[PDB]
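Chemist: Right, I'll just put the structure down here and ask away after.
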Amino acid sequence: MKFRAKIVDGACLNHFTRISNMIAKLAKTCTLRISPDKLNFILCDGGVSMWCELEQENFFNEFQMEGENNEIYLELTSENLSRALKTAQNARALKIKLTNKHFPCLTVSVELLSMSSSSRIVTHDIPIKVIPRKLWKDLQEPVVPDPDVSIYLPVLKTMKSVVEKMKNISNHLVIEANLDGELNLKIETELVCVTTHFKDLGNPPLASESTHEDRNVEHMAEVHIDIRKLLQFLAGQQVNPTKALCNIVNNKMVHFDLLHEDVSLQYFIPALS
Amino acid sequence: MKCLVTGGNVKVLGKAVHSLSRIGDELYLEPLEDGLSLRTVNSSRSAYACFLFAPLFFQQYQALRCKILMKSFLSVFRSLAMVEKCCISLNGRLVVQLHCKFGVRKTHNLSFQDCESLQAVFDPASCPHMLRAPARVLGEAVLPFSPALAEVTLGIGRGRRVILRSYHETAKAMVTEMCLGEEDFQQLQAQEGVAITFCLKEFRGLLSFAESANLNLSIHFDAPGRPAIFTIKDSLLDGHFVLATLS
Amino acid sequence: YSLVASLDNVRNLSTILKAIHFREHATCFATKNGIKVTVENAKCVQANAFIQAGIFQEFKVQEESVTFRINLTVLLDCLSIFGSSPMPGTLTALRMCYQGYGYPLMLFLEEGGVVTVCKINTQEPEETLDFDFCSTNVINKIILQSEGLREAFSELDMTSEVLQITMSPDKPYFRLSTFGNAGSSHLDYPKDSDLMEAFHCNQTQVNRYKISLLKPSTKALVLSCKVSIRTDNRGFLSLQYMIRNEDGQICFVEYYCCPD
Amino acid sequence: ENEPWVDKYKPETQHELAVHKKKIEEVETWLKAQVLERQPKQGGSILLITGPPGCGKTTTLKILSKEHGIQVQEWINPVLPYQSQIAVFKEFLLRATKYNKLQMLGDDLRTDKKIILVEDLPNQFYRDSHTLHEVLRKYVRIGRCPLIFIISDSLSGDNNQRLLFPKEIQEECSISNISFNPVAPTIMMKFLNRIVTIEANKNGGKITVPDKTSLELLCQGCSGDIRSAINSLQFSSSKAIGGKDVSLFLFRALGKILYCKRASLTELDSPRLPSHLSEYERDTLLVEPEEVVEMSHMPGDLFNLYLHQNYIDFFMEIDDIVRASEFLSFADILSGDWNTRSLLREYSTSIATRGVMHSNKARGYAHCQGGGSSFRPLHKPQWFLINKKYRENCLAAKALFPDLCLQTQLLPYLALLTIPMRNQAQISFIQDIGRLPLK
DNA sequence: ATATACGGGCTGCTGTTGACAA
DNA sequence: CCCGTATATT
Ligand SMILES: Nc1ncnc2c1ncn2[C@@H]1O[C@H](COP(=O)(O)OP(=O)(O)OP(O)(O)=S)[C@@H](O)[C@H]1O
């Protein structure tokens, strides 16, 4: 097994720093899947499953790897990687390489430049645990069933603020999606009841155009979830993308699709609080 | 004892107090014939920090030795040293009267217990090796390290270069191999492999105080087992730190 | 519908309520002149506010005054549900209706097309004391600024048990003392300063007060621009604040405490 | 005239200690064999010191350390005006184990060997009791100098010592043991006589020396504790005092109840059974069961279980056993609810104790105890393990045939099932219940 | 001929209020 | 509570 990667461009390094910070805030231990074409951030378990897809050719200028089934699975703590990348904000060159100095390690070497002619070299050895092929099927991208309702999402900051203020009253939330772009967040306690409405959300053109003659537009497929995992997902995000979509099903599933720049994010939040 | 500090010296005095608090748990106050001495010692007596203040404010001793809990002083100078004058005396109580803007006056009476005279033994002349460098370079060199580290090793590599590492004693942790160049340091009398291992927190306090006016450090390291010395010289301020090395 | 009230800047009411929030419940008082929310604790300390009819744009009341008891934490959370950090140019509007006795309080909020609806059921009332501090028996009075005591009252939370206040025409004009584990800490304030707008003390007065009762004055001191201190013959302390809003109006908050 | 007699007559030399010579020699040979045979590759070790309060465990260790030139390291809890207490403790431990002092200004300089003494354990160590095991494991892995632990214990109410060191860390960590004993009457007698002689020789004025007859009384009601003896001697010499409470050592209380020390019916005016209760006449008793049970500091429902376990062997007749069993059952009945279980509990223990004591008519005839009572040890109730096994087997039967009655009705069917089925861990359970020994 | 220590058996099986470490 | 045994000392 061999893996070497080179980063020079400042913007790509900054984007990698943002992605690492986001995954560190979202999760503790993560799985990195390296393919000949792309990078995948995986978490599978509270049964939240996390998928992040990243195009390799748009970030690294030099990228070589070797694993027939050329595919690397690694399990590691995200905090170590985030701390390693934090020190390269104003750096010049970054190298990532698989090594076996003492124990299986993912060496990260960063070349710091300064007023001195000599270039400082900072080296970090993040431990890795190679998962055997037997579990390779269990980390696959989660399937997306046919959504009962697909709805465009509102601005993330206002939703995050409303949910954060809602956290104090209770630990239960209900999300309702309409066919006319109406999103309702409801909590009902024995003392206070609160409902927040969103309208004018453009409904994307659904693929099935022959299943809307008997479905009421005013009907809904609302679900109830525990407000402990939604707040993390809204708090992790720092920039509003242009592909904010929510797929809601009646029984036990809510799914989020986001896409920003060239990185895609798939969010899966189980129901039945 | 009567000291009247006026000007920007209050901030540097507070920074020195904060560094001493970061090193020790109790504060020893000693008026010498040449100024004021602040002393602190670790709980296990493996580190000793002393600040000698050259006469700069009003120094006049005798009209003579005390020790105080250090958290009280730390809180007082963290909340009350941001202030144009300071006055220190010894009644009998320790008065820390603090003149402020307009006409506000704040007084602080404290309780002290009798203690012995604390000192150490260091021989900078007897030390063969010697290293000198500006404090900013060393402070930058210790930034990549995590804030949960315990022991750091300083060495001289093959090729006249310095090296700072991370000493660890199957769930291991990260390791660091930060290296520098000889063109930044100003003076090196070293050897071909001599290295020492010491702690980090007292070093961090030293660097924190030394990263204000861009001062220059001075390390006199010896064979393993013998103590190391960190000496800071200024215009009207002297400081010496003694640590211990793993043998 | 008894009383209905509408406004377009929730922040004024929100900050007025937050300036008095240290208990869990509060009592309202709706009258042709405006609302008045009061709170009491330990049967000694009492804090009251005032929101005159000048602020409101749509205010409607029916027949006589209306009284009800409401939870303060829930109401304050509901008011600031759209984030307590708006950029200049964004505002939130609210409408409230109370349809007589035995029915809850409505609250409809709107901002930028987002509409929220909430209800707060009220179980009233309690009884309030008769802390009459009319300016007839007042002997010592002073008026002064806030930036002077920002740090001073910030440097007042220690493990002590009693705060000593002494005011005299001569020598310690206004001295605060705190006796704790370490030692004494005096904070003398003289006259003829930039924060001495009027000094009219008549006779010397030294008194002791409990830290637990007098602690929650920090919130009122932080969101203020002037403070008035009054003490009578017996030794009861009256604190008067002065808060302002973004539009440029003035509202008052009063604190009453009793000596040891 | 500024320190108490406890702090004024402290033993400077070794010969001034009030401890038996063999114990001092044992501690000394352990310490000196560690010092003399200090191998460069020797790792860390832990020593455990136990004993009742006021015997002199700390002073003897300090004196023996000073005699042979050994540095000692104490541990004083820091004073608050964020870091956890355990973090500070581990940092101090690492600093003490790794490095050495610098020079000081006037010390016992020629030192390179030292030990660490920890006495003031933090509260979190008492509440958790699981951080200590990890700390000890890490120290055993990375230890250089030995660690000495000092604990103070009493006869009853020993929860802290067994909670801290529950027989497992000692077994798997190779920890030694040294136990002290209360000071003998002769040693305390001689030392008290020496002290009072020294006070008498001071002269100064005509002061009444305390009488000799009270001097053994002072030592009799202290139970081998020097410090309270000296305090009481100081109090009484101003012109009995020092009634320290006793703990009774529960296994001694059980024997006291079960042995029934009787008298020869000294002539008194105690009521007698008039005409028909002639078979219930008993000799005078010299024990109060209520005080014995209260002083052992144990719950009543546990005392009754221990008595039920241990009362059979001391009986010789069957009818007395029947009566005692009936009394024990009646004592059990009174505590079967939950709301009023703690309102009436003394009745049950009192009834059980008095029934077991009075029913023994064979033993209760004064001069009829000769001869027997061999060297016999007591035991522990066996009901706890059986009840725990019953509960775990309850759960293992329910959740796995959940579609108590299953154990009472379905489990007979299981016992008459004996046929295989599709699993691996369930055949073992089937063979468990259904294979009891039977010829 | 008399005072003192070893040897063997214990941590264990529904509700309403209160303190500690973070 | 219970019985029998090995060491310091006069
Ligand atoms: N002959 C003596 N032997 C022992 N202690 C003596 C003697 N004469 C005087 N003392 C005093 O008694 C003190 C003994 O303290 P103790 O409390 O018995 O020690 P300890 O073993 O730590 O007790 P703990 O910790 O409560 S179990 C010494 O510190 C002296 O001040």
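Quick note: numbers on chain D are straight from Swiss-Prot, i.e. 87-167, 189-346, 386-549, 555-590, in order.
Determination method: electron microscopy, 3.6 Å.
In case you wondered, yes, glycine gets a Cβ from its N, Cα and C as well.
OK, Swiss-Prot features for this one:
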BINDING   D:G137, D:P138, D:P139, D:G140, D:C141, D:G142, D:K143, D:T144  ATP binding site
MUTAGEN   D:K143 to E  Impairs phosphorylation on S-656. Abolishes interaction with the RAD1-RAD9-HUS1 complex; does not affect interaction with RFC3
MUTAGEN   D:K143 to G  Impairs phosphorylation. Impairs interaction with DNA and the RAD1-RAD9-HUS1 complex; does not affect interaction with RFC3
MUTAGEN   D:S191 to A  No effect on phosphorylation by ATR
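Tell me what's around each of these sites.
Modeler: Around the Cβ of D:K143 (mutagenesis position), the same chain contributes D:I135, D:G137, D:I257, D:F287, each under 8 angstroms and 6 or more positions distant in sequence.
Note on D:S191 (mutagenesis position): other Cβ atoms within 10 Å of its Cβ, all shown chains, come to 10.
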Chemist: Give me the sequence-ordered set of same-chain residues, not including D:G137, D:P138, D:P139, D:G140, D:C141, D:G142, D:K143, D:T144, with a C-beta within 8 angstroms of the centroid of the ATP site's C-beta atoms.
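Modeler: Leaving out the recorded residues gives D:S259, D:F287, D:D332.
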Chemist: Quick one: of the recorded positions D:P138, D:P139, D:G140, D:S191, flag those whose CB is under 6 Å from ligand 1, and say none if nothing qualifies.
Modeler: D:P139, D:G140
Chemist: Can you tell me how many other Cβ atoms are located within 10 Å of the Cβ belonging to D:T144 (ATP binding site)?
Modeler: 12
Chemist: May I ask for the distance between D:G142 (ATP binding site) and D:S191 (mutagenesis position), taken between their Cα atoms and rounded to an integer number of Å?
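Modeler: Spelling it out, the Cα of D:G142 (ATP binding site) and the Cα of D:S191 (mutagenesis position) are 33 Å apart.
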Chemist: Using a 10 Å radius around its CB, how many other CB atoms surround D:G142 (ATP binding site)?
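Modeler: Around D:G142 (ATP binding site), other Cβ atoms within 10 Å: 20.
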Chemist: May I ask you to report the DSSP-based helix, strand or coil state of D:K143 (mutagenesis position)?
Modeler: helix
Chemist: Measure from the Cβ of D:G140 (ATP binding site) and count the other Cβ atoms within 10 Å, all protein chains considered.
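Modeler: Cβ-Cβ neighbours of D:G140 (ATP binding site) within 10 Å number 20.
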